[PDB]
Every structure is written in C-alpha cells, then in structure tokens.
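Chemist: Below is one structure. I have some questions about it.
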Amino acid sequence: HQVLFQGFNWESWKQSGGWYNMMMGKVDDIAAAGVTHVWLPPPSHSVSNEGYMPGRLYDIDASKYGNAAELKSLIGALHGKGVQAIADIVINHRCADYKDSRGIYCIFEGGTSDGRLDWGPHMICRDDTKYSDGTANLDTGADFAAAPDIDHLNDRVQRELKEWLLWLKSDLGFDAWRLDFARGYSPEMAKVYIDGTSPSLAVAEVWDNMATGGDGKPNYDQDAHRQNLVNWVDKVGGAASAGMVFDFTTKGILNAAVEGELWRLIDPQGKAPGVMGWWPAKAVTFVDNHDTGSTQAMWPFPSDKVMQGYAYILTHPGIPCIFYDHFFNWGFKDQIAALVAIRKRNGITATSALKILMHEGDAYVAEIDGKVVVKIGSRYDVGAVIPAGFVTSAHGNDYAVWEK
Ligand SMILES: CO[C@@H]1O[C@H](CO)[C@@H](S[C@H]2O[C@H](CO)[C@@H](S[C@H]3O[C@H](CO)[C@@H](S[C@@H]4O[C@H](CO)[C@@H](O)[C@H](O)[C@H]4O)[C@H](O)[C@H]3O)[C@H](O)[C@H]2O)[C@H](O)[C@H]1O
Ligand SMILES: OC[C@H]1O[C@H](S[C@H]2[C@H](O)[C@@H](O)[C@H](O)O[C@@H]2CO)[C@H](O)[C@@H](O)[C@@H]1O
Ligand SMILES: OC[C@H]1O[C@H](S[C@H]2[C@H](O)[C@@H](O)[C@H](O)O[C@@H]2CO)[C@H](O)[C@@H](O)[C@@H]1O
Ligand SMILES: [Ca+2]
Ligand SMILES: [Ca+2]
Ligand SMILES: [Ca+2]
Ligand SMILES: [Ca+2]
C-alpha cells in the first residue's frame, strides 16, 4: 500500500503563523485517509519565498514555511501516525549569498560555521556564463535561467550535497526525496544522490513537453513521451533504484481524456497510455500539483471533473499522489478518503493488474485485480459492462466504484 500526498501549494508560504504549524492540524486527516507519504516543500533558505531558489541549504530556520523546530515537529507528528516525509530537493540550481571580486553573486554559503557548501564559481556549470568563471564542467542537463546551475560532476559538490541530504534525514527526519527540475541534470547525476542517500523513494520531476496535434490537443499516441520517462528510470538504475518519476504522460492525457474523449485512456496494446501502462511501479500519478494547478495553473485539470481524476488514479496501478487543495479546500476530503480505503481494503498497489472494460468518449470502465471496477464519464448507464457480483461502493459526479 502506497499513496502520496503533496502537503502544500503555491500559496503555502503565506500561511499565517507558519505552514508547518498549520499542517499539524491536518496530520490526523491525512493519516486517516490512508496516505503513506507526505511531500513537503523545499525546507532551506531560498531567495524566492516558495523555496525553489535555495541558497543556504542548512539554514532551515530562514524558511518562509517555518524553522527547523517546527518542521521536525510536523515530521515527528507524521511519523507518529506512520506517515513518511518526502523532502522537495532542489539542487539543479542554487543562489549564492555573496559577491566575488567580479561583483557577481557566486560565493555560496551553506548555513554552517565551517566550509560546508561554501562553494564558489568553480562549482557553477561553466556554460552558465552569467555566473561561472569558466573552470567547471559543462552542465549535465538543462539550465535554470534565474540562478547559478550547479556542476554535479564536481567531486566536492557530490560529496557535500550527499552529506546535506543525509543530514535532512538524520537531523530533520526526512524519509525520501522529490527531485525538483530533474531535467536540469542527467539521470546519472540523480543516480549519485539517490544511490548515495538511500531514501525510501526518490520521485523525480522529469517534465518533457507533450506532443500535440494541429488542434492543440495532445496526440493519442504518447509513447515517445512515456518512453523518455522509462529511459530516465533505466538510466538512474531501474528496478533496483529507489528512483521513480511523476507520470506526466498520464497527467497530460487524462487532462484531455475527461473532456468527453475517454477513448484516450488505453493504448493499442490494451494498457494504460501513460507511464502507468509500462512501468507502474515507477509511475507516480497525480491530478494536479503546485505548478499545474494551484495559483500557477500551468496545466490545470478540468476543474469540474477533478473527482473523476481521483477515481482514476486512486483505483489504478501506479502510485497516486493526492494534491492538498483537492483534499482540504475543494470539499473532496471524504470522497478521496473513501477511494483510498477501497484501494487499501482490496490490497491494490502500484503494480496491480488493470483490465480495461470500456473506453469510449463518454465512458471509461476498468477492473483492477479482479476486485475493483471503476467508471468515469458523463454516460450514466454502463451496467451492461459491470462484471457479475459487483456492487457500487462509492459514487459521485461522473464516477462510480464497485467492489466484489
Ligand atoms: C445528480 O447527481 C448525480 O449523482 C449521481 C449519483 O452519484 C452520479 S451518477 C454516478 O454514480 C452512478 C451510481 O450511483 C453510476 S450509474 C451505475 O451504477 C448503478 C448502480 O450500480 C447501475 S444499476 C442502477 O440500478 C438502479 C436500480 O435498479 C436503477 O434505478 C438505476 O437506473 C441504475 O443505474 C448503473 O447501471 C451503472 O451505470 C454513474 O455511472 C456514475 O456517474 C452523477 O454523475 C451526479 O451528477
Ligand atoms: O516493465 C518494466 C520494464 O519497463 C521498461 S521495458 C518497456 C519498454 O520501455 C516499452 O517501450 C515497451 O513498449 O514496453 C516495455 C514493457 O513495459 C524498461 O526498459 C525495463 O528496464 C523494465 O524492466
Ligand atoms: O472556478 C471554477 C470552478 O469552481 C468550482 S471547482 C473549485 C474551485 O476551482 C476552487 O478554487 C475551490 O477551492 O473549490 C471549488 C470546488 O469546491 C466549481 O465546482 C466548478 O464547476 C467551476 O468550474
Ligand atoms: Ca559556511
Ligand atoms: Ca542557470
Ligand atoms: Ca520549476
Ligand atoms: Ca542544470
């Protein structure tokens, strides 16, 4: 049994009294909902309030989310309920606190009295000429324009970041990682940190653009997109590795599929069309996150069909990740809890068997592990396709779930 929960949104840093402190009052509901892992925001001091422009990595007390004490309390509380904590690891780039003799912000400060993470421009990818001194290695991945990109090929960088990561575990209590902008560096570099810090899991944000047709809608065939993701997992270590990926392929397809085009939810082989269909054990599914939904809304899920999104991921293979807003602010708390209960009660896991029974425009009906049947779509009657012995267990707007 494994169910992730993103414990924050793009507005969380603004929370009166501290986000982590507020979250203490949410722990019980999250645990009772069957959640096993809670993804928390970048914990270190960051130039940007949301934390995605970290500077002093060890300076937890400078976070807009709360200080080290408050964070440890939250993680302690989650652990008290058997829930693990995933830290949002942002290491592709990093902001330098001080200027060098060139007037360039490239003198880093780790947050401790010694030289830990006290890097200089030699640790900045040389091809990031806005900050580099030309002495480092070339970036192993894409660049983040607003800040120095870190040369992960640098020996000291690997050593110290790994030491820091282990510190997040031993000192704060974190159990696993969420790798931010993993396209910023190679899967080989991700391998170094994953293999070197033994997290329970390391879900990477490998976000590639999804191919679309002349009408702007994603193509039915998204194999190129999920193949990239499968390849990333293979290169990071495959099955043996704790590494995994957010199922963006499923996210893009599902975004479109619910708009009366549920025929998109199956490939020519009869499997789920996203990563879920090729490597479910490595596919972390989701309806929306702080980037796609929330106040950034880069790729929101049709707001009137969100619960269909959850009926889908919460009953299917792959590791579903619930979004904070949907659970506490949209009023789906009880329905989402009930869907997880169904998943758990039936022993459904990321690798459960998926047998799709119907995949028409306004009706998708699938059977998981021969124990749970789920349906989404505007078509009301699908009773003819419901296997014998199944009885409705949960239902809502354009979705229903049966149990046997
Ligand atoms: C008005 O608001 C609406 O609320 C609705 C209920 O939540 C949903 S419909 C939603 O859930 C439905 C199940 O409650 C299914 S219909 C689905 O399941 C049915 C029950 O197993 C069967 S059989 C059922 O038998 C009744 C007694 O014999 C009979 O009177 C009914 O006509 C018959 O449905 C049915 O065959 C099967 O299709 C929907 O598919 C789900 O979408 C609305 O979405 C929501 O707007
Ligand atoms: O199932 C785990 C398996 O996943 C892939 S093999 C994958 C291939 O990438 C895809 O093009 C083809 O259509 O389906 C197969 C099976 O899902 C990975 O490469 C491999 O290491 C892993 O064992
Ligand atoms: O905003 C349009 C949308 O509004 C609700 S969905 C959702 C809303 O987006 C969110 O800001 C708020 O926190 O929760 C509501 C649901 O409780 C409406 O249900 C939907 O039909 C409409 O399209
Ligand atoms: Ca220092
Ligand atoms: Ca950069
Ligand atoms: Ca980003
Ligand atoms: Ca980079």
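In order, the residues displayed for chain A correspond to 25-428 in Swiss-Prot numbering, which applies throughout.
Looking at the header, which is where the method is noted, we find X-ray crystallography, 2.0 Å.
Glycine residues also receive a Cβ, built from the backbone N, Cα and C atoms like all the rest.
Quick paste from Swiss-Prot:
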type	residues	note
ACT_SITE	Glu229	active site, proton donor
BINDING	69-71, 76-77, 202-207, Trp231, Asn233, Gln251, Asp258, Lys295, 301-303, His314, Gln320, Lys399, 404-406, 416-422, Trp426	substrate binding site
BINDING	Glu133, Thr136, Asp138, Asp142	Ca(2+) 2 binding site
BINDING	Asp152, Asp167, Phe168, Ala171, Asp173	Ca(2+) 3 binding site
MUTAGEN	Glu229 to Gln	Loss of activity
MUTAGEN	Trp302 to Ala	Over 10-fold decrease in affinity for starch granules. Abolishes binding of starch granules and reduces activity towards starch granules by 99%; when associated with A-303 and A-404
MUTAGEN	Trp303 to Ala	Over 10-fold decrease in affinity for starch granules. Abolishes binding of starch granules and reduces activity towards starch granules by 99%; when associated with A-302 and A-404
MUTAGEN	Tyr404 to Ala	Reduces affinity for starch granules 9-fold and reduces activity by 90%. Abolishes binding of starch granules and reduces activity towards starch granules by 99%; when associated with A-302 and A-303
MUTAGEN	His419 to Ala	Slightly decreased catalytic activity
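Each of the listed features needs to be described in terms of its position in the shown structure.
Modeler: Taking all protein chains in view, 21 other C-beta atoms sit within 10 angstroms of the C-beta of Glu229 (mutagenesis position).
Take the CB of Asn421 (substrate binding site) and look out to 10 A: across all protein chains shown you find 13 other CB atoms.
All chains included, 19 other C-beta atoms sit within 10 angstroms of the C-beta of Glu133 (Ca(2+) 2 binding site). Following the DSSP three-state reduction, the secondary structure of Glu133 (Ca(2+) 2 binding site) is coil.
DSSP gives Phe168 (Ca(2+) 3 binding site) a coil state; it is part of no helix or strand.
A coil conformation is recorded for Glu229 (mutagenesis position) in the three-state DSSP classification, outside any helix or strand.
Using a 10 Å Cβ-Cβ cutoff, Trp302 (mutagenesis position) registers 20 neighbours.
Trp303 (mutagenesis position) falls within neither a helix nor a strand when secondary structure is assigned with DSSP, and so counts as coil.
Around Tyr404 (mutagenesis position), no same-chain residue six or more apart in sequence has its CB under 8 Å from its CB. Under the DSSP three-state reduction, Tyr404 (mutagenesis position) is assigned to coil, being neither helix nor strand.
With a 10 A radius on its CB, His419 (mutagenesis position) counts 15 other CB atoms from all the protein chains.
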Chemist: Counting only other Cβ atoms and using a 10 Å cut-off, which of the binding-site residues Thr136, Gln320, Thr416 scores lowest?
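Modeler: Counting other Cβ atoms within 10 Å of each of the binding-site residues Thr136, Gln320, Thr416, the minimum falls on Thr416.
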Chemist: Most Cβ neighbours within 10 Å: which of the binding-site residues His69, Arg202, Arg207, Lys295 is it?
Modeler: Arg202
Chemist: Using all protein chains shown, find which of the binding-site residues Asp138, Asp142, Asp152, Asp173 scores highest when you count other CB atoms within 10 A of its CB.
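Modeler: Its Cβ has the most other Cβ atoms within 10 Å: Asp173.
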Chemist: If you skip the near sequence neighbours and keep only those at least six away, which residues in the chain come within under 8 angstroms of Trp303 (mutagenesis position), Cβ to Cβ?
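Modeler: Listed in sequence order, they are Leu253, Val254, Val257.
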Chemist: Specify the nearest of the recorded positions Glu133, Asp142, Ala171, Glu229, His419 to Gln320 (substrate binding site), where nearness means the distance between Cα atoms.
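Modeler: Nearest listed residue in space: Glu229.
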